[PDB]
Every structure is written in structure tokens, then in C-alpha cells.
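What follows is one structure encoded as C-alpha cells, with my remarks underneath.
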Amino acid sequence: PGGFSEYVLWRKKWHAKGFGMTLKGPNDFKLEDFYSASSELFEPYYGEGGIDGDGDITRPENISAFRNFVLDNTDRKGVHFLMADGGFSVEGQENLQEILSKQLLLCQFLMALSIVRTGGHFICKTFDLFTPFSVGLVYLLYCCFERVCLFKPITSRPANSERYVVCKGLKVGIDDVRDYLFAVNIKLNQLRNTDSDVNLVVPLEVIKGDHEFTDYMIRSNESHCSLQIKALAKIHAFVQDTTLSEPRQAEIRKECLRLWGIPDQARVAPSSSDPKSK
RNA sequence: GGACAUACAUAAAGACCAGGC
């Protein structure tokens, strides 16, 4: 429901304009619930048919209609940055979350190359990144941007595979990689419910030929696994012994809010002012 | 991965009988 958007709109007030696309349903944009931000500065668009579309990011037509709409609403330049927080329930298949979400990862990366301006930025949620498919998608972003990193914020839960790819400075000439990833998404859609799938988007010999990329990718995965293993074992110990507690949670909270410049206040429904007093 | 039924209301009706001015 656009929690990420609320912070950006609240931080920049009206000096910002947001464009949204998400699946219609229980997890649609709750623009009414933006208590800290002016929801009028945001515009949801659900692909083909605009407001009446389904918002399927994996579907190409939703991407295309949104793509034309976003470029038009940005003087044909695109957005300064894209945020992407895609995920769905994998209840009882948590170990397969990467493989199950692979097309959603691709479509969010394709969306970055479709609507981010030159010199613009991208941030996308991902999970595990073990498969050559997911690593080849990160390699294409590393080619297309001045700088890329894999980052797990402390606001992500330590025991889950959730991390963010963060890309800074979209290069010129990314059109071929965009149109390639658009063709790969069409191929994934054709292979839905078949015994075949797209297993590579960059050859393993190309990825492993960049030793500097490969040495970062391995080290990022193994460091994340090591921290996730400790955090999973910690949760298991805190199930077995219910007297265990983190004593510093209230201290760490106060310091994080101070550091990030976030006021320590409760969520209050605006207040209803009358138009004369306001 | 909350109420004073402040509903004063039991008044059968109907009948005959007795008395009052």
C-alpha cells in the first residue's frame, strides 16, 4: 500500500510527484491511509486502460501503457528514481522464493530501464540471488548504471532473505538491454505453465569473465548467508527459551530515528480541522 | 523463511340489596 511512497511524499511535501503501479486487490494503494503525506501528489496507474487496468507488472501491456504515461508526465525524460518493493506469499515454499519471484524481479529491472532518466537512480527489493538467472539480471544492471550495490538495511528483518539492489546513475545507451529484457519477459509469459523456462539471461562465462563482479557477488551472498544463519539460530534459541530478550531495542530505535531525521511521534489520523480554523 | 412500569392499573363488568338528600 505505498508505505515507501508516504515517506518520500512526506519528506519532500508537494515539491514531489509520484507515479504508482501495483496489482489490484487487498494489496492495492491505500492512499486514504497516507496520514503523514498529501496523497493528491500521487497518481496510481494500472497499465492498459489506465485506472481500470489490473496493474500486473509481469504483463507487458501494463508496463507499456504505464511506460508511455510516465514518460509523458515527465517532459519525456522519465523519473529521477524508481522504487520497487515487489513480493508475494510463498507460504510453505520459502526456500523457492527466488525461483518463484524471478519474472517479477526481471519486470521491475526492465521497468527501471524503461522509465528512469539518464543519471537517475533505482532501488529494488530482491531475496536470495543464488541462481545464474538472478545474478545475470544484476550483471545487466551493473552494465547499465554508474554504480550498483547489494544492501540489507537494519529495517529489513535479519533472518529473512530480503535485500535491496541499489543502482546510481543510469548510463546513456541502455535501449538494447531494455528491449532484450522486454523480449525475455514475453518469452517467460509464453513458457508459463510449461515444463520449460528461461534459465539464463547472461551466459555464465560472461558473468565469471568479470572477476571483480563475481568476487563481489559471492562475498555478498556468503556474508548474507552467514548473518541469516546466525539470525535463524537466534530465533530458534528464543523459541526454546522464552526468557531471552534484546535489552537495547528501545535505545537502538531512538538512535536510528535521530540519525535518519525521523520525528518520534505516533500515527495520528489528521486531525480533522474545520476550513475556517485551518 | 442499562432503569425511576413517576403507564398511580388492577378498577372484574354485571347484577341485585341496603341507605342518604
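Chain A residue numbers are taken from Swiss-Prot; in order, the displayed residues are 280-557.
The backbone N, Cα and C atoms fix where each Cβ goes, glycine too.
As written in Swiss-Prot, here are the features:
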type	residues	note
ACT_SITE	A:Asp364	active site
ACT_SITE	A:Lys404	active site, proton acceptor
MUTAGEN	A:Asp364 to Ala	Abolishes catalytic activity
MUTAGEN	A:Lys404 to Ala	Abolishes catalytic activity
Problem - A:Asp364 (mutagenesis position) to A:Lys404 (mutagenesis position) - Cα separation in whole Å - result: 5
Completion exercise
Note: in the chain of A:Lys404 (mutagenesis position), residues six or more apart in sequence with C-beta under 8 angstroms of its C-beta are A:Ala363, A:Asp364, A:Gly365, A:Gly366, A:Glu441, A:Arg442, A:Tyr443
Practice task
Could you tally the C-beta atoms, other than its own, that fall within 10 angstroms of the C-beta of A:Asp364 (mutagenesis position)?
Solution key: 15
